[PDB]
Amino acid sequence: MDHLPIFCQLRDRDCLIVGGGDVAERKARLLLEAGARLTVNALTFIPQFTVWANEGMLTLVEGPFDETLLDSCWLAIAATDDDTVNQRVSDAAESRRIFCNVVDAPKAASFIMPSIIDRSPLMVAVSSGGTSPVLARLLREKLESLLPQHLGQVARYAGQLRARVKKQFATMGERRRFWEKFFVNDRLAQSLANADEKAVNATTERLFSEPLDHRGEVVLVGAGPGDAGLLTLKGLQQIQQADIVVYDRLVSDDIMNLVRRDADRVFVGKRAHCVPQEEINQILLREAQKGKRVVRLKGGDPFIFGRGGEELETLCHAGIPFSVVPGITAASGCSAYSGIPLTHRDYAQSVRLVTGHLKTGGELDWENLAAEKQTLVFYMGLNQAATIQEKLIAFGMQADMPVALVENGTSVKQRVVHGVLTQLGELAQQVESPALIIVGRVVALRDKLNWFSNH
Amino acid sequence: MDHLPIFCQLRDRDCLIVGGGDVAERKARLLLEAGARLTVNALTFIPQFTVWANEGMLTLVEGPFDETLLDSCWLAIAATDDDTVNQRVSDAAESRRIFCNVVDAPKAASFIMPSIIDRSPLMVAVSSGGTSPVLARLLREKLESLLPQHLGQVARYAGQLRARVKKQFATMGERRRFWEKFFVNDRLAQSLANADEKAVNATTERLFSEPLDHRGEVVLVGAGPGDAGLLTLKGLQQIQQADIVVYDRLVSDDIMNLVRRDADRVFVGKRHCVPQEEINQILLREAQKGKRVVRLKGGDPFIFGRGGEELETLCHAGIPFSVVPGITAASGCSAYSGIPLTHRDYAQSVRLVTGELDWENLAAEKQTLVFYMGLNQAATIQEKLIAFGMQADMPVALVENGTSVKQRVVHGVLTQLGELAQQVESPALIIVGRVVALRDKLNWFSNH
Ligand SMILES: Nc1ncnc2c1ncn2[C@@H]1O[C@H](CSCC[C@H](N)C(=O)O)[C@@H](O)[C@H]1O
């Protein structure tokens, strides 16, 4: 260990920053967030410093480094781009035993400012010890994704439950298991941040009312179109806490590798037999009743041609809490990765997400669809490519209207094919499921916005 | 934040610990490992202290607490079994502006000792401030298994190569590209751990003899509707390593907090609003400089904003670019309000929208409508929808600040539409369709 980390209380304590440029501004913003009684000393100050001063957030001392300025300070930071001046601040700081930091010379002075993850009162700090700030940022990025947004809320709330916990659970091992469950309760944390007192009370009582070992709930998570990088921070957080994961085939392999090493997995997709929806709905409810934290992982988004509503309406008089985490829908993913915006200046503003045929029980609206400037996007329509081609130009759609097909969008094997409407059914026998059909003038923009490799 | 973490260099610097029991022993052990010049003042001492004292690792002062023992100290730690003496230590330290910790009283004094995970020279610290000590213990455990055992070797080597990297590459973009390839090389890491210098040098020479691109780039990133948890993994990565970020007012402040702290930021808004051409210009200019530029937009860049416009000239300019999709307001707002955009017979068509609009096409059904920027045209929407064939009774819903902790949802029917719209402000979304009916058979986020 070459540095000792300490967490300093700065509320209303004198700190000094020398310098007034952009580097000095970051430092000031940070010290201010911690509540320091801050003085900034420099020859000139950028606009943001005048603003803070004009609203009573700090004190400005315009001029060259005034050493007496350190006389009653607890912390100093040399943030100028003149090494000689920074050196003098460092020397003056050290003479009076004031911990001091010199921005681009991390080990020349008293302390190093680490990269921080803020979930106050909970906080994590990472330091290179001066070797690799790049590595420190990489770690911050990883830690920011692993720590839910409102973790601080429950850290702060634990105090108001400690007593009741010791009262109901008399064994050390029991109270620990309680906190383990308490600290990963995202619904409670959110409710506290929402200032929703009834939900806070409801979720709190349930934590004491249910058996210690039960953590019953259902979470619908949108996995995105395939690229593991498109999963949401909350989705990953949810998936890492699951006891059981119920997924289908349109959930990528890269995504499943992110699922908690030994959470049970239940595949309910098309096996090389169709699992009926009511059986899927029933497994979610059943295992949540058994006390397991259930995550229903869905391809793309849960409420868009995903039948997510059905898997939830079966949960209201079961007394099983639930929640939804949206995901990037196939339309959004394929759009961005194919260089085809769904909306562009004139071409635009009506975007229609429509279903094709595997999914039926009535029949399709040709001119309502064949109608003017709206971008059309068909889900599950590869088996009616030609049947869509004929019924579109028949109702007025101009045969030279651009179209495109995107197979396995956002994945390393993404295939994009394109042309005009009179080639639809033909370009389709050049792709396989899963794929989307995009009809509209926005398709031509790809000649300028294409950035992802084709296969 | 209620505490600011800092990493102190304690070598040859005086520190003082008051107390000589087990609590004081663990404290002394860390300070010694940090290389501090330690003095321990206590009425009584346990064996280990004597061990350290005759090995010349510290100085012992036997007897009651002496206020003058703090006169040349940088840090003070009170660890006696007497609460009264412990605060005589903190009061004495404060008079001298010396950071001080009282072990059994975290809400007191001036600093707290966090839990540590050691991978020297790399180090990670975590603390609750005393609010949730079990929370921090649990996290330290998780972090110990998450961080590779030999990560310190890679970090150490990186520091040693720093001087050569700068002299071999001129631009920031190749030096940045070097480190990205560096920390991703599993052979290098495994080689350092197996102290096989041959393998280390072989791989190292190849990284240095590589032609790395020097140009910057523009990356469009979807921030989503507001909730920071809805940012994508890749979106977080991009804002975490960007050189500069261009953002508007629809990027929540929580998401803005996830941005690299030492990156520049340009507000593109209602301060009017850097008329697109102006924004479009900022992008290519900053990228021309070799910077990694991130245009952070609300929701999804290819559905709501002028994302296409912001990139359609970059190919001509020879500037690399990419797009990271985000959760659309339509998807987030609807889902957080308990309204799914589609259900079994309900919809087979979803429509996102915005003088004119084709009312007969937006009024026919078996569909779910979503209006994006339509609060001041709201009265005319129902009128046109009702006139072109839509069923009064049809449910409608407006969502304000959807997905945020301040979310609000009003509900009603086409006829009350123009009214409900004065029951809320911007930014707000309007959902028309049947699916708005199962809102409280599925409502999960808030009660308002
Ligand atoms: N990676 C992908 N690339 C192209 N289309 C995809 C896709 N993933 C899903 N799809 C489309 O989605 C259809 C199944 S319906 C499920 C859609 C999903 N809930 C979503 O929100 O995206 C497929 O037939 C296909 O048309």
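To match Swiss-Prot, the residue numbers of chain A are left as they are there, and the shown ones run 1-272, 275-457.
Any Cβ shown, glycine's included, is placed from N, Cα and C.
Copied over from Swiss-Prot, here are the features:
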- A:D248: active site, proton acceptor (ACT_SITE)
- A:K270: active site, proton donor (ACT_SITE)
- A:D22, A:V23, A:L43, A:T44: NAD(+) binding site (BINDING)
- A:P225, A:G301, A:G302, A:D303, A:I306, A:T331, A:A332, A:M382, A:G411, A:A437: S-adenosyl-L-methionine binding site (BINDING)
- A:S128 to A: Abolishes the methyltransferase activity and increases 3 and 4-fold the dehydrogenase and ferrochelatase activities, respectively (MUTAGEN)
- A:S128 to D: Abolishes the methyltransferase activity and reduces 10 and 5-fold the dehydrogenase and ferrochelatase activities, respectively (MUTAGEN)
- A:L250 to A: Abolishes the dehydrogenase and ferrochelatase activities and reduces 6-fold the methyltransferase activity (MUTAGEN)
- A:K270 to I: Abolishes the methyltransferase, dehydrogenase and ferrochelatase activities (MUTAGEN)
- A:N385 to A: Abolishes the dehydrogenase and ferrochelatase activities and reduces 10-fold the methyltransferase activity (MUTAGEN)
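Missing residues between A:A272 and A:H275: 2. Distance between their CA atoms: 8 Å. Filtering of the recorded positions A:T44, A:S128, A:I306 by Cβ separation from chain B (threshold: under 8 Å) yields A:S128, A:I306, ordered along the sequence. Binding of NAD(+) is attributed in the record to A:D22, A:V23, A:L43, A:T44, and the widest Cα separation among these residues amounts to 14 Å.
Checked against A:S128 (mutagenesis position) by C-alpha proximity, the binding-site residues A:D22, A:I306, A:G411 yield A:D22 as the nearest.
Each residue in A:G19, A:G20, A:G21, A:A24, A:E25, A:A42, A:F45, A:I46, A:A79, A:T80, A:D81 lies on the same chain as A:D22, A:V23, A:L43, A:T44 and has a C-beta within 8 Å of the C-beta centroid of that NAD(+) site, without being one of the site residues.
Of all the recorded positions given, namely A:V23, A:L43, A:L250, A:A332, the one with the smallest number of surrounding CB atoms inside 10 A is A:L43. All protein chains shown were included, and the count of other CB atoms within 10 Å of the CB of A:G302 (S-adenosyl-L-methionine binding site) stands at 28. Working note on the recorded positions A:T44, A:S128, A:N385: by count of other C-beta atoms within 10 Å of each C-beta, A:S128 ranks first. When the recorded positions A:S128, A:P225, A:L250, A:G302, A:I306, A:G411 are checked against ligand 1, A:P225, A:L250, A:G302, A:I306, A:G411 have a Cβ within less than 6 Å of one of its atoms. Summary for the recorded positions A:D22, A:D248: the Cβ-based neighbour count within 10 Å is maximal at A:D248.
In the three-state DSSP reading, A:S128 (mutagenesis position) counts as coil. Rounded to the nearest whole angstrom, the C-alpha distance between A:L250 (mutagenesis position) and A:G302 (S-adenosyl-L-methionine binding site) is 8. For the pair A:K270 (mutagenesis position) and A:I306 (S-adenosyl-L-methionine binding site), the Cα-Cα distance reads 19 Å. Within the set of recorded positions (A:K270, A:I306), the lowest number of other Cβ atoms found within 10 Å of a Cβ is recorded at A:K270. Spatially, by CA atoms, the recorded positions A:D248, A:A332, A:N385 include one closest to A:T44 (NAD(+) binding site), and that is A:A332. Distances between the Cα of A:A332 (S-adenosyl-L-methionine binding site) and those of the recorded positions A:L43, A:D248, A:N385 are shortest for A:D248. Pairwise Cα distances among A:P225, A:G301, A:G302, A:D303, A:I306, A:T331, A:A332, A:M382, A:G411, A:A437, the recorded S-adenosyl-L-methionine-binding residues, top out at 16 Å. The Cβ of A:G411 (S-adenosyl-L-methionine binding site) has A:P225, A:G226, A:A332, A:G335, A:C336, A:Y339, A:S340, A:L438 as same-chain neighbours under 8 Å, each 6 or more residues away in sequence.
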